[PDB]
There are 2 protein chains.
Amino acid sequence: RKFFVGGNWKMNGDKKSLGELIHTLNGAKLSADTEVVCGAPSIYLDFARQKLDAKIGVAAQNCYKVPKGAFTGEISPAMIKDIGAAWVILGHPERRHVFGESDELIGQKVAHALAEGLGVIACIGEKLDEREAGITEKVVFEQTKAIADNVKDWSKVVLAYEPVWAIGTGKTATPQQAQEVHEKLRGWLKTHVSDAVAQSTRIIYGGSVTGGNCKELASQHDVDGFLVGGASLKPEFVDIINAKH
Amino acid sequence: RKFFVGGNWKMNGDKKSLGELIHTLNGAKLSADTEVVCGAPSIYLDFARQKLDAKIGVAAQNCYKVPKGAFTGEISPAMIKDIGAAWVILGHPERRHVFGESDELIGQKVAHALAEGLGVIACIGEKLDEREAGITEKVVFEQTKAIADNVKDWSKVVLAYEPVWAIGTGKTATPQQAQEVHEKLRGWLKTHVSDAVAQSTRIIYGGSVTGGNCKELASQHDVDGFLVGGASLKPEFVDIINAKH
């Protein structure tokens, strides 16, 4: 399983500062063993695909569930593919809890994006109240069931565990907390899909991953990489990419 | 009061077909007395502003309420200005009824977009079961109030009445129907805001405007233009632009 780190740039940047960040990534020594994708805001998807070295992937931060139609403010897998991006992030906790996207809806978005030929970074995660109530395993199995049910070919899906209490707060999952649910997810996938899907699907972690804590998280056996938020806007994103080296 | 034709492409297009369309608009003999804007997918806004003639406005179909942050999937007024687009469409019916945007959110996004110096095409419109219950006027005044309370400067606001029973249905309002609620809107404005605002503010109609029914609606006294959807993807858009012709 090739190490995967995506940078989720969320609602950040302008053309000046993202051209500056992209020039850093392009000219930096980045490990050939790491798959790297940047999630630009939709308004700069085209410009990021035009400026980033081809070996770096571009992902869209959200997309809708049909190719075209009367849905003011949305964009589809067809437009993302037209601009030359190869990925879409779906199910992100901000889309679930701030904008109300349900499992049903993430689910049809996953199925439509895959049928259109994109890759899907599918995000699952429990809230703090659910972890303190002890039900982390039920919540996250329910969420990857809703995804897996819509997955035909797993070669294009990367699962991203992003516990909500760790997104943007500074309160990273410890390497043992991350490890435990990542091997439970791997277990879920072996019991419910197959052993072969379980062994090759990257499960990545997200939630306050920095240059200073990444190396200990990547040493864990079932952590296949990261989906980095705030630190992907920074010079230390190169160090996170290079966490196994 | 300058006649205003907005083109809302909704979630349609790709670079080849919007490229065909934009080339027609740049070539067309468009009226000197109309202000035109095109409302392009977020993913094609930079492309649409690069390629469209400078006299034609570009509008974003949605945005959020703060300038930057941890809101995966959103774009901000700062990013839209950065690209050169001068307007945003806020509170479109599809956003309210398919995507749950309440009047409190639309009201906070209007104030933010205006604080950032963009123009806003603020949308309002009743449902058919509300028209038949005899409460159009209380609905659209409720909606307009949620916007007006968040507007410190009206020179950059265009209001768009869009009865939801008329959007993409083909069931367009008669000129008499558009005119009754637009003169009601104007009067609401002169009594709850001011005479100079009411005199000044463009109130435009959308909901199945075609080149076939546009001269009759445009001859109505308080209809200052249109926000057209499906027909703005066709050569027909040029007729609607020129519609007092």
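Sequence positions for chain A are given in Swiss-Prot numbering; the residues included correspond to 4-248, in order.
Looks like X-ray crystallography, 1.9 Å, at least that's what the header says.
Placed from the backbone N, Cα and C atoms, the Cβ positions cover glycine too.
Pulled from Swiss-Prot, these are the features on record:
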BINDING   A:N11, A:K13  substrate binding site
MUTAGEN   A:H95 to N  Reduces activity 5000-fold
ACT_SITE  A:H95  active site, electrophile
MUTAGEN   A:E165 to D  Reduces activity 300-fold
ACT_SITE  A:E165  active site, proton acceptor
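Recorded features from Swiss-Prot, shown on the structure.
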residue : record                 : Cβ contacts under 8 Å, 6 or more apart
A:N11   : substrate binding site : A:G42, A:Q64, A:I92, A:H95, A:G209, A:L230, A:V231, A:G232, A:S235
A:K13   : substrate binding site : A:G42, A:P44, A:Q64, A:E97, A:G232
A:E165  : mutagenesis position   : A:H95, A:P96, A:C126, A:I127, A:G128, A:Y208, A:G209, A:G210, A:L230
The correct three-state DSSP answer for A:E165 (mutagenesis position) is coil
